[PDB]
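Asker: Submitted below is the structure of interest, expressed as structure tokens.
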Amino acid sequence: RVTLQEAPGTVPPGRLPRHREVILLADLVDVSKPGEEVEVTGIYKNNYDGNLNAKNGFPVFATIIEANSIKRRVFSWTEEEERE
Amino acid sequence: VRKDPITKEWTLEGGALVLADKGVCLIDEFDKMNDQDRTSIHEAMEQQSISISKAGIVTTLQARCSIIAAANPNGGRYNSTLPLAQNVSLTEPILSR
Amino acid sequence: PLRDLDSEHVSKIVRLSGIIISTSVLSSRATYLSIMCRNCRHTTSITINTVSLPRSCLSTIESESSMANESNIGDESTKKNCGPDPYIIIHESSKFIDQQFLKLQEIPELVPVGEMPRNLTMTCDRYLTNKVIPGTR
Amino acid sequence: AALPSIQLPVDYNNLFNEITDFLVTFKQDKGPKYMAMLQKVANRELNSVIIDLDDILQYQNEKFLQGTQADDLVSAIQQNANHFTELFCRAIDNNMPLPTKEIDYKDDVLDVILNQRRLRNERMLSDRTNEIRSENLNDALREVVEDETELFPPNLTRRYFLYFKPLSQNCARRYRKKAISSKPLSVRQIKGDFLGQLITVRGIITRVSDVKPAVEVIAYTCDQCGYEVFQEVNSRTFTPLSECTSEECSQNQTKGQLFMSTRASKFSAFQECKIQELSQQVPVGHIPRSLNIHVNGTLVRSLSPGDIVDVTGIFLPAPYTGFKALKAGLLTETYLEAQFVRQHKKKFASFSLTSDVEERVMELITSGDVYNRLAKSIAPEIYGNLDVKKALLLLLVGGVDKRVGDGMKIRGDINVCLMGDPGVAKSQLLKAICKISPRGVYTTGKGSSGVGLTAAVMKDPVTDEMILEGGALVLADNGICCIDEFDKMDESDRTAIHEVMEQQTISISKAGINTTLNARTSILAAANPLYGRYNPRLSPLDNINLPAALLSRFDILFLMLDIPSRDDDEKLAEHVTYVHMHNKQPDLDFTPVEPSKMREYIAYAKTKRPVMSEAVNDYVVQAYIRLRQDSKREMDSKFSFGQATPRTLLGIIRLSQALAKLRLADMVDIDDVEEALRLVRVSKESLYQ
Amino acid sequence: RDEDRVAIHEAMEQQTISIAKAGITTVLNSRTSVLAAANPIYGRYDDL
Amino acid sequence: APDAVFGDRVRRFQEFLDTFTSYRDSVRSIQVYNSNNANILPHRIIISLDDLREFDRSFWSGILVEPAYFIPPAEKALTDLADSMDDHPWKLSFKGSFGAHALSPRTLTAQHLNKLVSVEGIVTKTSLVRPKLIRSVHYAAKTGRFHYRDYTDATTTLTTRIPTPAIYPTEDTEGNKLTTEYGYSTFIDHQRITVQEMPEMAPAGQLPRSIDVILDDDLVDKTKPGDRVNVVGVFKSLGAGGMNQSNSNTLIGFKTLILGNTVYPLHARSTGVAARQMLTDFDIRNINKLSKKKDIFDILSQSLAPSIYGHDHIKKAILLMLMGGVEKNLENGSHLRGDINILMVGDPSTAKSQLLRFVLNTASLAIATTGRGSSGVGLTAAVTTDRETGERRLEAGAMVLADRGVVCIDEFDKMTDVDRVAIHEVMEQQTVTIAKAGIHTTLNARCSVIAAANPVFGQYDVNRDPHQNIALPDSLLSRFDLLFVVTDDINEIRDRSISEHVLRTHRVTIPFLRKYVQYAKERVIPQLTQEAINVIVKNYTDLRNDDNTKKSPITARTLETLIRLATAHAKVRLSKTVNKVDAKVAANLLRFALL
Ligand SMILES: Nc1ncnc2c1ncn2[C@@H]1O[C@H](COP(=O)(O)OP(=O)(O)O)[C@@H](O)[C@H]1O
Ligand SMILES: Nc1ncnc2c1ncn2[C@@H]1O[C@H](COP(=O)(O)OP(=O)(O)O)[C@@H](O)[C@H]1O
Ligand SMILES: [Mg+2]
Ligand SMILES: [Mg+2]
Ligand SMILES: [Zn+2]
Ligand SMILES: [Zn+2]
């Protein structure tokens, strides 16, 4: 599970950044470490399970994003670089 | 030794000196450290290792790192008429490393 | 590395390195239990080497004897039912072993910047208890 | 069989008959005592019945010495006290005389409801007997009437409370018995073998809770049938009833909904107090323990924090309330149910003249020399120090409080400060004065600080409301507050003392608190010079650490120096070494008066309010002018602790009033002002040797 | 610090450390040898 | 129904009790005492595992390894003997050598379960002593009869039993109501305590281990938190470790604890438990004999710390402090001190700490403190904690624990004013007063003090007055009864002699001294005599009216000091009165210390 927060530069003046929760499955885990801006492609769905609807108050729901692809918005070398 | 706010587990964390083993540790405003920071810096520079005895844990960690520091003279201006030892708030044991 | 464990390793054998940061107190677990039924006093035993005490008395399915069939009925028409969870443990005739928990995390030198170290829970028993102390690699 | 039976040497019908006989027969060495009490109860002039076990023992011995048989009621009540309350109640309800005073518009509402209930009972009985007689189907008629009719039970028609008080040591010692109920015990000694008994505890009260109503029986009403339903409650919580349970609604198919009616319900006034051990009872190297006391009925508000008392009560169990995982069997908690309270030191407000007190007082005045005789009895183990003792006695007595009108206020309490060289026994005098006073408190420097003085915010366990717990200055209200090491305190404490001496209040403005406390208390302080011993080569104001104004804020400020002298040292050493050889003071021509008589006489004196005449006023103004003129020259030479100011005149007036009060007079005379000035001059001979 | 100075002065001779707090009091065993190194004031030793 | 093995074991233990006759007469003596003095003694005796070992090795091993099968038979046999010999059931306690079964909370494992153990450690927290309901008694008003019921639980017997959870009866068998008779019911006391590993034995830097102990009836309040204790009992398990029902959770195990039967407090250094020895008739004869010699004071003085050279007067003062005077309580309510205090200012190699540690090692109850080591709440017990029941409580400090003992302070001059004001009240009023949020109490702190201090200039100077050399408040010095100054002046003969002494060391015993001090303190309380009165009066007058420059001031405290020293010397003499010699000795010691 990963939490995404808006980039502070893009927030119009006077408002606060929003955020969401993201789900990464299989080989999408441990790809984006904290502190880097990324682009995430996924399916926007409710937390349909929730907990239960016997809870008092207005019937409101929480939502998540299930990620399909992730990308980033080095000190290694090779023979080509070694010769140079 | 400090709690993890999300996993609710105790953890052992070293300082920037332990974390930068085989690296470089940058310290800004070197003239404003407090007693604990001064002691940690002195131990790291003299022994290249940091000790700890806290919360039932006794161990030593490696602190083999390079240090680049910046400071300011007393009063904010350099007095060229006096030796460097009298221009900064630092002491000889640290300044000689 | 502790950070490389993942799904492919589940139920296999692994070799890991780290530093011990916490050992717990010794627990007690059973290796041999002698039990009895509080209604009809039928006795049996259990050996461990998630076991639970029987949900029902075992004197019916176990046709011990011909007179045991007689003993399982009495006083006119009423049937014999010992109830749910009829067994109790006779402690003075049982055997127990030792158990412990440990915590292992990654070496603090190589942790990535901006993130706290990861750790894992470990369980050992019998002759592997009280072997190390926190701060050991 | 399950629930077998057992045999005990206890017969309750015999004891009921004995109770009736005692209640109708006892004579005090006029008709029966308790019958007169019951008549007063019936006429609505009494609320509580006190049963003294000395009367029971006297009745038993009277019956024995003349031959006839009798049962041991005292021991039965002692060992099983909780059962005899209802036996006595039932016996008393069978003998109460009819009221000889009519019920009018100036009676309590409870009495009106009780009388209405009794009249309704009689009306139902008469209706039932008439209806049965008219049928044509006299002991049997009344029996059948009693069988078929409801009533209001006796507990809903009582108006009094009943308490027991223990067997005094004197009666048992004279009658050759062992009064268990009145042998004081510490909380440590009270174990589980004492449960269900009537026992006495000695301790000091630390906490008291506000009075609240505890419900005994709830009342409901049914509009469908018109019945009243009563639900007994003896638990910390209860479940209210929902649907009617009367005979009429029970037999029918459509039942009515009960509604709660507070006015018909039965309530009790409840308090819970904590009691802690005395120092002399705690073993070596241990911490004192506590105990819980329950108070119900007319006995509430009889305990205040800080009182050393001997509480009497029945020791009873309660359900367990600890952690579930640590419960091994049927564990219980203990509490005491209060039945009688006695104090080790009587309050002045509760004073009253009577033959017994009057004879002792009149003896004291007849003996003559009241002033010096009282003065010399304060800490008689300390040699010398006579004028300081006179000032201390006057601080005990106090002056006169004056309401000037327009809301203005002038105090009448006298503040005294002692300051001298090491080893002059200041602390002994502080402690002795604290012990003589009925509301005295003792403090020493940094041990008490911050909320130790003043008060703090905390939550009541019993009630669910916030409160303030008073500190040292609030616990000694209307008493003496003794402060040791006065010069070693922090600034905040000094400011609080300053304000308290100023206007008898403490103002606090902090997070969660904005209020004003009452501090009607006197201050008795002790201090040391700044360099240990006094240095006669320095100005007086340079030998002390306190501000000059604070010193000026004392009516009397004493200097006690230690100048070696081969003569007086001999007398002091003789006195001290004699005091160590024996346990008494050496003088034989003088007898010291014990603290109780001193307290009685001071309580009697405190009721007076002498007044100023004209000649005394002229003398006072002349003396004030002369003293004020003199003091300025001394203060210019840097040889005065402080220049005379109007506070000196007010202190002189207060001291004259105190002396007049001690003389038991309605007016002031010149000699009182003479003595006041004499003392205020004596205050400073140490500075002129 | 001064508290450390007092503690080590106790340790170097009686080879124990006495502890006294509000809920614990004990004497500990501290059998040890001390080897110290100091640097003189003014940054160099003066024979005057 | 009866069991044959049970009866055979009962018979064997009866034979054991027959062969050894000490326990038999012990039971007889307890019964005799309880009959004559009616305080009631509890019905219990102690058995030695060693004797059992010589007698029957099989029965010994059974009690050691299978207590649940062998101990109830022994208790029944003892009860049978007790019931047969006289004109509650009885219990047993165990002493002797437990061999491999003597452990500590760290080395107590699951392989020792169900066996009899003996553990050592420190008490950390006790519990409130509560009553437990055993038998209830009731009354029926309609019929006039009394009933009752019995109750039991799992911790009242060593062997497992089938539960019988009886209900509390409110009605009769015929439907009638019942009334509780609290005075005729029965309740038993109950407590639970915790024991930890000793601070002086546990590994450093490691979290400690602890175990719970359950006590009942007559062993309910035999210790307080902070004590060193030895508890012998049966390590036992209870309940089901999540086995019954599904109980998917597997982390928890079986609850374990110790059903204690023996509790022994142990004395250590710098602890609140005082040492006491048992005095035999040989010891009493020898002590009362030595009391009649004229140099007894000299011998007892020279016995103290014989490894140190000289300091004879300080040895005498330490002995006087060990013995002490008498305190007076007047009917009025006043209190007069009876303790003795000592101070030492000296050069930095004068063996002050050696004598201080000797006093720590020899006094029956002593606590060691250093200048900056303890401060604030750590001295007067001014710290507040609270139970999980809600109430706030206090816990003892250094001087609160050392009530009726001695306190050793090293590096005295390194203290501050905040704690010196605190110790003033201790040294004069011998009480501690606390006034915090929700507490107002006064604790007894009757203790003596011995301290050592350093001169201001590193070494004592004779060219300056004592005030410039001590630098301590006069009011504080007035509270010290004796002040000594020690200096080391180089001298060829003295240096030689101390050299041979220190070389001898490098290449009356204490226990008898402790017995002597205990007997003298417990038994003797002398009174003042007119002769000593005159002597002390003359000496006090002369001292107060002399021109000599002193090491300390003169007040009434000096007169009281003279009386205290005289009474303590008389206490040493085992005499019931003070003579002229004791007063003269006190005066001589005071004059030597002052001049
Ligand atoms: N005038 C006196 N008469 C009898 N005893 C005295 C006198 N002065 C001092 N003392 C004794 O000396 C001690 C003085 O201590 P304390 O009561 O604290 O007074 P202070 O605080 O002034 O020194 C007391 O124990 C007291 O018994
Ligand atoms: N009078 C003496 N007799 C025997 N040994 C002495 C004497 N004075 C000093 N010493 C030795 O010198 C050391 C002094 O240690 P310590 O007690 O700390 O002295 P101080 O506390 O005065 O510095 C001790 O180890 C002791 O063996
Ligand atoms: Mg004092
Ligand atoms: Mg020393
Ligand atoms: Zn069964
Ligand atoms: Zn109804």
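Using the numbering of Swiss-Prot, the residues shown for chain D are 3-31, 59-166, 178-729, in order.
Recorded method for this deposit: electron microscopy, 3.0 Å.
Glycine is treated like the rest: Cβ placed from N, Cα and C.
From Swiss-Prot, here are the annotated features:
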type	residues	note
DOMAIN	D:410-617	domain 'MCM'
BINDING	D:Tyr423, D:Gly463, D:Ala465, D:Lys466, D:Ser467, D:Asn568	ATP 1 binding site
MUTAGEN	D:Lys466 to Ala	Loss of MCM2-7 complex helicase activity
BINDING	D:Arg593, D:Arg687	ATP 2 binding site
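How about a rundown of where these features are and what they're close to?
Answerer: Long-range Cβ proximity for D:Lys466 (mutagenesis position), meaning a same-chain Cβ under 8 A and a gap of 6 or more residues, is found for D:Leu458, D:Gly460, D:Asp524, D:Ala566, D:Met600. A helical conformation is recorded for D:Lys466 (mutagenesis position) in the three-state DSSP classification.
In the three-state DSSP classification, D:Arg687 (ATP 2 binding site) falls within a helix.
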Asker: Comparing the binding-site residues D:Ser467, D:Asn568, which residue's C-beta has the most other C-beta atoms within 10 angstroms in this structure?
Answerer: D:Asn568
Asker: Out of the binding-site residues I have (D:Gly463, D:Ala465, D:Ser467, D:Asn568, D:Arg593, D:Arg687), which ones have their Cβ sitting under 6 Å from ligand 3?
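Answerer: Within range of ligand 3: D:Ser467.
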Asker: Sort out the sequence-distant neighbours of D:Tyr423 (ATP 1 binding site) for me: same chain, 6+ apart, CB within less than 8 Å of its CB, listed by position.
Answerer: D:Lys611, D:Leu612, D:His615, D:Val616
Asker: Round to a whole number and give the Cα-to-Cα distance in Å for the pair D:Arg593 (ATP 2 binding site) and D:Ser467 (ATP 1 binding site).
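Answerer: For D:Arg593 (ATP 2 binding site) versus D:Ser467 (ATP 1 binding site), the Cα atoms are 22 Å apart.
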Asker: Give the residue from the binding-site residues D:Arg593, D:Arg687 that has the most other Cβ atoms within 10 Å of its Cβ, counting over every protein chain displayed.
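Answerer: Highest number of other Cβ atoms within 10 Å: D:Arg593.
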Asker: Suppose we draw a 10 Å sphere around the Cβ of D:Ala465 (ATP 1 binding site). How many other Cβ atoms does it contain, all chains included?
Answerer: 19
Asker: Among D:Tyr423, D:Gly463, D:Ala465, D:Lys466, D:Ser467, D:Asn568, the annotated ATP 1 contacts, find the widest CA pair distance and round it to a whole Å.
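Answerer: Comparing all Cα pairs, the maximum is 20 Å.
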Asker: If one measures from the C-alpha of D:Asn568 (ATP 1 binding site) to the C-alpha of D:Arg687 (ATP 2 binding site), what distance in angstrom results, rounded to a whole number?
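Answerer: About 24 Å separate the Cα atoms of these two residues.
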Asker: Between D:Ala465 (ATP 1 binding site) and D:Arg687 (ATP 2 binding site), how many Å separate their Cα atoms?
Answerer: 29
Asker: Whole-number answer please: how many Å between the C-alpha atoms of D:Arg687 (ATP 2 binding site) and D:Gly463 (ATP 1 binding site)?
Answerer: 31
Asker: Among all protein chains shown, how many Cβ atoms are found within 10 Å of the Cβ of D:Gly463 (ATP 1 binding site), not counting that one?
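Answerer: The Cβ of D:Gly463 (ATP 1 binding site) has 19 Cβ neighbours within 10 Å.
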